[PDB]
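Chemist: Once you've had a glance at the structure underneath, I'll fire off some questions.
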2 protein chains.
Amino acid sequence: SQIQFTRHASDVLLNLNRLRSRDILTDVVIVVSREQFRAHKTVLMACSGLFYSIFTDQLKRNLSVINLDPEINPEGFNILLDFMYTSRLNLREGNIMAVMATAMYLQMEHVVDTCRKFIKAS
Amino acid sequence: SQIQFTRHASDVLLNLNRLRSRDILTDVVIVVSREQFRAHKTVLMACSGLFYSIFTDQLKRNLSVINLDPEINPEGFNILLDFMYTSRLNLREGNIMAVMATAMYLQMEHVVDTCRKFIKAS
Ligand SMILES: CNC(=O)COc1cc2cc(Nc3nc(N4C[C@H](C)C[C@H](C)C4)ncc3Cl)ccc2n(C)c1=O
Ligand SMILES: CNC(=O)COc1cc2cc(Nc3nc(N4C[C@H](C)C[C@H](C)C4)ncc3Cl)ccc2n(C)c1=O
């Protein structure tokens, strides 16, 4: 029927991360407290429920700058933004709470589910 | 060190395909002979060498419409565009030549490599 390429999706995500690193077609700036993070709107919607809900709306779709709440941990958002482009989540006892709280706000249910499994096993 | 999410990259590609289907943040129109195809510039660069070379250039980065050569097979490009968002390539004896020639023009080396293996086995 159709030939399946097992490592194609991982190769696409790696190339999207290379474009983000080189600032190619990054159409949004995420402001967390005092820290700024440039990313692709499409990647944000695909991994986050909050970013999907914001960018589907035509009033917020063309927004160049998205200002998140100052209560949101900058290191927590950075770990989650890195995870979106690499599929690797840096979860440790020193950041577990900061990552879990940020994943709840960004509406990343599967990340919250793994954060639930992390402190259950540790 | 870092927790690996094996199906994250496939879930991202599936969501990007859902956005393409719903015309959310599709910033380019690809014109093949008389057929039109809307896609994301970032997805094109990630899977194609030709689209990477075009959109890295600042003179062609903001181009809303990309006109390919009329010699390019519309069904051949459609199969390859579908593959970019699904990781599934529809290669059969009736389209093998049309897909191989289009993959060469779009500079998709791994697709050309699988097209090489297809007629070698059939
Ligand atoms: C480890 N991975 C994660 O944690 C990812 O978690 C999440 C990702 C996530 C993505 C989106 N984005 C889209 N959602 C749809 N659809 C919605 C589905 C419920 C139904 C489907 C038809 C369309 N389409 C296109 C996008 Cl871009 C919406 C909500 C999301 N939520 C709530 C998540 O928890
Ligand atoms: C089944 N899959 C395929 O057929 C995909 O095939 C191809 C994909 C492809 C992608 C790009 N795009 C980028 N290439 C880099 N780098 C280049 C690498 C050679 C070195 C690396 C550091 C950066 N970065 C960011 C993008 Cl978006 C360039 C050329 C490409 N060519 C020649 C392909 O044949």
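Using the numbering of Swiss-Prot, the residues shown for chain B are 7-128, in order.
Header lists the method as X-ray crystallography, 2.3 Å.
Cβ atoms here come from the backbone N, Cα and C positions, even for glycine.
Among the mutagenesis experiments that Swiss-Prot reports, B:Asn21 to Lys is described with the note: Abolishes interaction with NCOR2 and HDAC2, no effect on interaction with CTBP1 and transcriptional autoinhibition; when associated with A-116 and 376-Q--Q-379. Among the mutagenesis results in Swiss-Prot, B:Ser59 to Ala has the note: Abolished ubiquitination by the SCF(FBXL17) complex. The residue drawn here is the original one. Under the heading of mutagenesis, Swiss-Prot lists B:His116 to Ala and annotates it as follows: Abolishes interaction with NCOR2 and HDAC2, no effect on interaction with CTBP1 and transcriptional autoinhibition; when associated with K-21 and 376-Q--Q-379.
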Chemist: C-alpha of B:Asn21 (mutagenesis position) to C-alpha of B:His116 (mutagenesis position): distance in Å?
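Modeler: Roughly 23 Å, rounded to the nearest whole number.
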Chemist: Inside 10 Å of the Cβ of B:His116 (mutagenesis position), count up the other Cβ atoms and send me the figure.
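Modeler: A 10 Å sphere around the Cβ of B:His116 (mutagenesis position) contains 14 other Cβ atoms.
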Chemist: B:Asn21, B:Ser59, B:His116: which of these mutagenesis positions put a Cβ within less than 6 Å of any ligand 2 atom?
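Modeler: Close enough to ligand 2 are B:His116.
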Chemist: With an 8 Å cut-off on Cβ-Cβ distance and a minimum sequence separation of at least 6, pull the same-chain contacts of B:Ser59 (mutagenesis position), or say none.
Modeler: B:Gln113
Chemist: Under DSSP, is B:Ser59 (mutagenesis position) helix, strand or coil?
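Modeler: Where B:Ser59 (mutagenesis position) sits, the three-state DSSP reduction gives helix.
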Chemist: Filtering B:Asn21, B:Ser59, B:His116 (mutagenesis positions) by proximity to ligand 1: which pass a Cβ cutoff of under 6 Å to any of its atoms?
Modeler: B:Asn21
